Amino acid sequence: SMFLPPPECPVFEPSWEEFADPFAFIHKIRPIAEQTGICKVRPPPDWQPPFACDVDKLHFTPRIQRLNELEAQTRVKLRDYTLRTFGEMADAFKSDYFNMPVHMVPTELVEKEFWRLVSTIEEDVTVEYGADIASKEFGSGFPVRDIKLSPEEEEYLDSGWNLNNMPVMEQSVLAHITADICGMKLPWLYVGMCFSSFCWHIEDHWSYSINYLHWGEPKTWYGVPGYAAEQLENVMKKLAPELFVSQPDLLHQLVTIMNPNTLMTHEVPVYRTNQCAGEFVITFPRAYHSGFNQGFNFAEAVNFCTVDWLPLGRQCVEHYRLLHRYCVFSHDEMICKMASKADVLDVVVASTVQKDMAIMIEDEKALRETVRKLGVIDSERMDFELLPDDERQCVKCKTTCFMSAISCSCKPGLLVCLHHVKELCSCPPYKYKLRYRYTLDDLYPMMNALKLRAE
Ligand SMILES: O=C(O)C[C@@H]1C(=O)Nc2ccc(F)cc21
Ligand SMILES: [Cl-]
Ligand SMILES: [Mn+2]
Ligand SMILES: [Zn+2]
Ligand SMILES: [Zn+2]
């Protein structure tokens with residue numbers, strides 16, 4: 001009645017042996033956790049990274065948030081509180097809201113009340129929160145190299161579960177991306193307060209994410225398995241269509257608060273958890289999630305991409321094209337960069353990249369045959385990776401070009417991808433040029449190097 005908590009998501013308590021390698025561990029739990037979209041991970045009892053900060057010296061710009069179900073909110077893009085003054089505001093807010101010690105309010109009650117207040121139009125509750133990547137003003141909650149570190153800190157510098165490391169690690173396919181994608185490869189820092197909330201979303205390029213709660217009151221999560229992503233979006237579009245009006249940029253993606261009971265009513269499977277200090281939440285590819293903080297806290301989260309994700313990554317970019325949605329990076333560029341580094345690639349990585357590359361090459365072969373039959377005859381090699389991203393998006397579908405594109409002297413600087421040859425200009429196709437990064441004869445040896453490395 002009124003609010004029925006979703007069933008609990010899986011919770012894992014790995015031994016230190018199981019825990020040591022996060023990528024091995026994530027791969028192990030995948031058959032279970034991809035069915036629920038999110039899962040929780042409790043590290044071994046003595047895995048205890050040191051949390052130490054001067055609350056008077058850490059400062060950040062607060063963002064403001066109204067809390068209305070189905071109301072459009074904008075995805076965060078990369079006034080002032082110190083961590084102390086924010087904490088004081090946060091604690092007083094919760095304490096005053098409930099007239100209870102800021103810290104004796106049941107999680108069940110805060111959850112019940114959250115879903116009441118967002119549904120009630122008469123209530124006009126606004127809260128504040130922090131969200132940004134690490135900076136000199138507010139750095140990672142994990143140890144980073146710089147300052148003389150304690151031995152305790154040195155211990156956790158190179159941990160696989162130190163989220164600063166997760167990007168640059170071997171089994172992380174986003175590592176070799178030479179592109180500047182700060183928003184994606186770097187951890188985000190999240191100072192929370194009671195009710196401050198993250199709207200339903202999936203990660204860019206359907207990547208994984210992992211979220212660590214450094215300290216404070218719990219974070220309440222709702223998660224949906226990747227297999228039900230389109231079900232959820234259909235429910236969303238029926239109840240909040242304005243969210244789906246085509247977004248002009250990557251800086252105007254619209255998201256919203258929605259009661260999980262509403263999804264469950266529409267046969268969307270939803271799972272929940274309360275993440276407490278010292279615990280991880282992991283989200284799987286295309287797994288929708290949302291949630292809110294129980295009180296003053298501090299979390300850190302990062303995207304990552306395992307070899308498992310590679311085929312989904314390709315599918316995601318296809319899906320972005322259909323939606324005319326901007327890409328954070330070129331998937332094909334990433335694949336070719338790894339192929340060009342085949343000799344230093346992890347061997348399982350090499351094997352999986354090889355498979356995606358084969359698909360890429362066969363798709364590219366067919367697209368080029370199609371545009372040749374449309375009367376495009378001239379061609380010239382073009383180093384797409386040198387162009388700023390906004391200078392190599394398809395005019396029509398906004399995909400980031402890399403393997404090839406069509407240009408015309410008529411429309412200087414404009415490009416279309418090979419799916420949209422007819423969308424560039426009114427000139428006849430013999431005026432067009434196929435701009436390509438690699439010939440098919442360049443590509444097969446690159447793929448062969450991967451095969452040799454994979455043995
Ligand atoms: O990992 C998460 O998605 C949750 C994370 C979080 O703790 N707060 C917040 C705010 C906006 C976001 F887009 C994402 C988040
Ligand atoms: Cl409200
Ligand atoms: Mn997320
Ligand atoms: Zn296109
Ligand atoms: Zn033209």
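One is the number of the first residue shown, and numbering goes on along the chain from there.
Technique stated in the header: X-ray crystallography, 1.9 Å.
Quick reminder: no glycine exception, Cβ is built from N, Cα and C everywhere.
When other Cβ atoms within 10 Å of the Cβ of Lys219 (2-oxoglutarate binding site) are tallied across all protein chains shown, the result is 25. Feature annotation from Swiss-Prot assigns 2-oxoglutarate binding site to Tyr129, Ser209, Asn211, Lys219.
Around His289 (Fe cation binding site), the C-beta neighbours below 8 angstroms that are at least 6 residues distant in the chain are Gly37, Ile38, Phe198, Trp200, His201, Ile202, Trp221, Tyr222, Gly223, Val224, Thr283. Among the features that Swiss-Prot reports, Fe cation binding site is placed at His201, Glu203, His289.
Note: the domain 'JmjN' (9-50) comprises 17 helix, 6 strand, 19 coil (DSSP; helix = H, G, I, strand = E, B). Sequence annotations record features per position, and here Swiss-Prot assigns domain 'JmjN' to 9-50.
Positions annotated as domain 'JmjC' by Swiss-Prot: 155-321.
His201 (mutagenesis position) has a Cβ environment of 15 other Cβ atoms inside 10 Å. Annotation of the published mutagenesis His201 to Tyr (Swiss-Prot position 499) in Swiss-Prot: Abolishes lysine-specific histone demethylase activity; the original residue is retained in the structure shown.
Beyond the domain 'JmjN' (9-50), the same-chain residues lying 6 or more positions past its ends with a Cβ under 8 Å from any Cβ of the stretch are 142-143, 150, 152-153, 156, 159-162, 166, 169, 171-172, 208, 210, 221, 223-228, 269, 271-273, 275, 278-285, 287-289, 306, 308. Annotation for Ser209 (2-oxoglutarate binding site): same-chain Cβ neighbours under 8 Å, separated by at least 6 residues, are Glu203, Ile282, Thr283, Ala301, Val302, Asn303, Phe304. The local packing around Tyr129 (2-oxoglutarate binding site), expressed as other Cβ atoms within 10 Å of its Cβ over all shown chains, amounts to 22. Same-chain residues that are not part of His201, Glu203, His289 yet have a Cβ within 8 Å of the Cβ center of the Fe cation site turn out to be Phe198, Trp200, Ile202, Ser209, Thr283, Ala287, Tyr288, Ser290.
For the 2-residue gap in the deposited structure, the Cα of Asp146 and the Cα of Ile147 are 5 Å apart, rounded to a whole number. For ligand 3, the nearby binding-site residues are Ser209; that is, of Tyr129, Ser209, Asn211, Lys219, these have a C-beta under 6 Å from one of its atoms.
Here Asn211 (2-oxoglutarate binding site) comes close to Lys219, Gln275, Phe280, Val281, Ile282, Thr283, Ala299, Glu300, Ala301: these same-chain residues lie at least six apart in sequence, with C-beta atoms under 8 angstroms from its C-beta.
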